[PDB]
Amino acid sequence: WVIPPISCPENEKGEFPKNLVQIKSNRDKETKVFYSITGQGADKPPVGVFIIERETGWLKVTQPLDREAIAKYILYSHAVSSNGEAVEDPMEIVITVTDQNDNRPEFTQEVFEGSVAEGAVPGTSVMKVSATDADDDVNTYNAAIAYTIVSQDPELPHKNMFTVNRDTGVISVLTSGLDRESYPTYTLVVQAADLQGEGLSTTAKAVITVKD
Ligand SMILES: [Ca+2]
Ligand SMILES: [Ca+2]
Ligand SMILES: [Ca+2]
């Protein structure tokens, strides 16, 4: 069997500090030992965001974390006898910051210029609007963006001219009518909303200039 790793849920509240796991060294009864820790987040920037009870070897986190700032922390423990002799070899402990969804997805832009041709046939791909999300796009949907249009303008010759692939944010003519003659440009309001379209959201525009 083996020892499992250590992950600590970001943005935690309750009271601080909090007990991660517990450290040891068989020189428990043989002498007196004092545990300490080295690394960033311990004895380096960020300064002591992690501490260990010298007499119990109880790891600790004296505040909340940001998986966007640092998702993983690497921490090293040491054992010393009351007299100043390392009894154990510096052991390494790894601490993972799980994620939570506190990031509004961000359209890479606010104004995505675009262009379509009159002929165009219902299916023609006109352009694409694109966004980013920094929450754990790898082990949570928390960075799963889902696109939709909010308001087209002018709404002629029909409400709902173009449409947008949710999954990839591409706009394609949805029905016919585009007539450069009377509606030369169009102003689409796209909306990216993470969590597969059930969480944080943002918006930007799309200017589809109909061509001859
Ligand atoms: Ca965060
Ligand atoms: Ca998010
Ligand atoms: Ca996050």
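Sequence positions for chain A are given in Swiss-Prot numbering; the residues included correspond to 158-369, in order.
A Cβ is built for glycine as well, from the same backbone N, Cα and C atoms used for every other residue.
According to Swiss-Prot, the mutagenesis experiment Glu172 to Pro carries the annotation: Adheres to and takes up L.monocytogenes InlA coated beads. The C-beta environment of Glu172 (mutagenesis position), restricted to residues of the same chain at least 6 apart in sequence and closer than 8 Å, is empty.
A 10 Å cutoff on Cβ-Cβ distances gives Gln220 (mutagenesis position) a total of 12 other Cβ atoms nearby, all chains included. Under the heading of mutagenesis, Swiss-Prot lists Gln220 to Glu and annotates it as follows: Increased affinity for L.monocytogenes InlA. Greatly increased affinity; when associated with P-172.
Among the features that Swiss-Prot reports, Ca(2+) 2 binding site is placed at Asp259. The DSSP secondary structure for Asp259 (Ca(2+) 2 binding site) is coil. Its own atom aside, the Cβ of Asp259 (Ca(2+) 2 binding site) has 14 Cβ atoms within 10 angstroms in the protein chains shown.
The Ca(2+) 1 binding site annotation in Swiss-Prot covers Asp259.
Annotation source Swiss-Prot lists Ca(2+) 3 binding site at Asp290. Residue density at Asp290 (Ca(2+) 3 binding site): 21 other Cβ atoms are found within 10 A of its Cβ, drawing on all protein chains shown.
When secondary structure is read from DSSP and collapsed to three states, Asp290 (Ca(2+) 3 binding site) falls in the coil class.
For ligand 3, there are no nearby recorded positions; that is, of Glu172, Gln220, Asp290, none has a C-beta under 6 Å from one of its atoms.
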